[PDB]
Amino acid sequence: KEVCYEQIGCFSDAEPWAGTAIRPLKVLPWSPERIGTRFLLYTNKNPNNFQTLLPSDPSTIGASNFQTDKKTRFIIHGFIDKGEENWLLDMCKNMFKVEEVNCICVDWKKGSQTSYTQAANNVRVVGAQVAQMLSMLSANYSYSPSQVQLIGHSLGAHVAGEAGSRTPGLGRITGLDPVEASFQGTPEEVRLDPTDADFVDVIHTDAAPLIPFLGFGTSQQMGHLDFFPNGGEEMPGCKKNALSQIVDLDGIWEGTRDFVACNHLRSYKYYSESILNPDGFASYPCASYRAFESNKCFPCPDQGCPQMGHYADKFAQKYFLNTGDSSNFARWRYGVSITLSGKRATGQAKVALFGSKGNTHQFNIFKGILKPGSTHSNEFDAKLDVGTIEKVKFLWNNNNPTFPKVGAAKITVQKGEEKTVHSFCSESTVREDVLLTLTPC
Ligand SMILES: *[C@@H]1O[C@H](CO)[C@@H](O)[C@H](O)[C@H]1NC(C)=O
Ligand SMILES: [Ca+2]
């Protein structure tokens, strides 16, 4: 069977769309009018109220604040959680704080709020409509798709994939936690993949297996650059879903079943913040999140670390990094080596960096027997880049009738984005819970 819609062509239920083991059900995409796709344009001139654009009517572009001399960024959603309807606009608003741009929100909510197989297939049509908007801009306004980025969250990532597939030379597609079900294992035609655009960057935030962890995202690398903040499966500050061998995808997408969307939505929360923090998400290539957490993949490679999020395009396999558990998710990773002094004691040795741009909190470096003349290292993610490190503060908390004094004769510090190391020293020691300051050496 095949359905054909005006100007966007036809869609069949032939393989790989259906009739396969990965996509068993033969379901065709709803019509453009049932889906009700809307292209809402926001620009710095009109940051609060939209102007409606129609891909079949060039005049809407003339009757809008659209600028042919600016970049364009489409925001295409997927799963909408209660209270989350304004996220796309919230994201455009952050773009306006750093650039003059045409921000088009693509709302196709009616087409997404139905059974999963139907929502998955409706993606085909929405992506064809986005490609339609792009062919029209190209045709009637000589505006090249190289000047466009498609940001697709969840099912929207595959909507972007489709658009790219249909629009040769699209500059960029950012996938924010692309859904896995009905897309993994299919020909590149069905899913977002590197061939959909000149640069495809992907953020994974809910990649644990659907069964039984109810993870909506994918573990599979899908772009030129793939980022797995906090490992990509569980995000700090997010509650998780109760396990189950039986998941009701249809019920969750039609909005009748409970679902903890926190992990799935983090992808766009981090992207939105990255727009405002150009250095807050340095990412490190690593074999696994465990190797990263075991201090095996730091500092940044010679050429630098790519930023996860908005500025990932500045960069010329798997990338890891950590974020905060709440807003200003931005973090900067540092490495430190403490050579102990004073007397033997058992406890938790800590360090805080004080630089030109500010200082960090105290971070746990090593816990155990603190023996003079020994050296221990660790890496931690702080809340800011301290700039030039001017001094470091050592502190230890004990776990002794002689009131031992523990110190650090030397602390070396390594900023993730620098090639050199910085040395700080002291000949002093302090008692538990007393701050010792080390100076340059
Ligand atoms: C847009 O370009 C197409 C293809 O060249 C043309 O058929 C159509 O009439 C143009 N639209 C308008 C409003 O001129
Ligand atoms: Ca594709």
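Here Swiss-Prot sets the residue numbers for chain A, with the shown residues being 18-333, 341-423, 426-467 in order.
Method on record in the header is X-ray crystallography, 2.1 Å.
Even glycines carry a Cβ here, placed using N, Cα and C.
Now, the feature entries from Swiss-Prot:
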ACT_SITE  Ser171  active site, nucleophile
ACT_SITE  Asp194  active site, charge relay system
ACT_SITE  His281  active site, charge relay system
BINDING   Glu205, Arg208, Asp210, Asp213  Ca(2+) binding site
MUTAGEN   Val196 to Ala  Removes steric hindrance and restores lipase activity; when associated with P-198
MUTAGEN   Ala198 to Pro  Removes steric hindrance and restores lipase activity; when associated with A-196
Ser171 (active site, nucleophile) to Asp194 (active site, charge relay system) - Cα separation in whole Å: 5
Endpoint distance, Cα to Cα in Å, for the 2-residue gap that opens after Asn423 and closes at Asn426: 9
Candidates near ligand 2 among the recorded positions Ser171, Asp194, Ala198, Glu205, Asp213, judged by a Cβ under 6 angstroms: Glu205, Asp213
Listed recorded positions (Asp194, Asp213), ranked by Cβ neighbours within 10 Å, top entry: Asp194
Entry from the mutagenesis positions list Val196, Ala198 having the most other CB atoms no farther than 10 A: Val196
Check: same-chain CB within 8 A of Ca(2+) site center, minus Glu205, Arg208, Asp210, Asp213: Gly178, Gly181, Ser182, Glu206, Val207, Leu209, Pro211, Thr212, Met239
Rounded Cα separation (Å) that holds between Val196 (mutagenesis position) and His281 (active site, charge relay system): 9
Rounded inter-Cα distance in Å - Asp210 (Ca(2+) binding site), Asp194 (active site, charge relay system): 13
From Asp194, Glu205, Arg208, the recorded positions whose CA lies within 10 Å of that of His281 (active site, charge relay system): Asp194
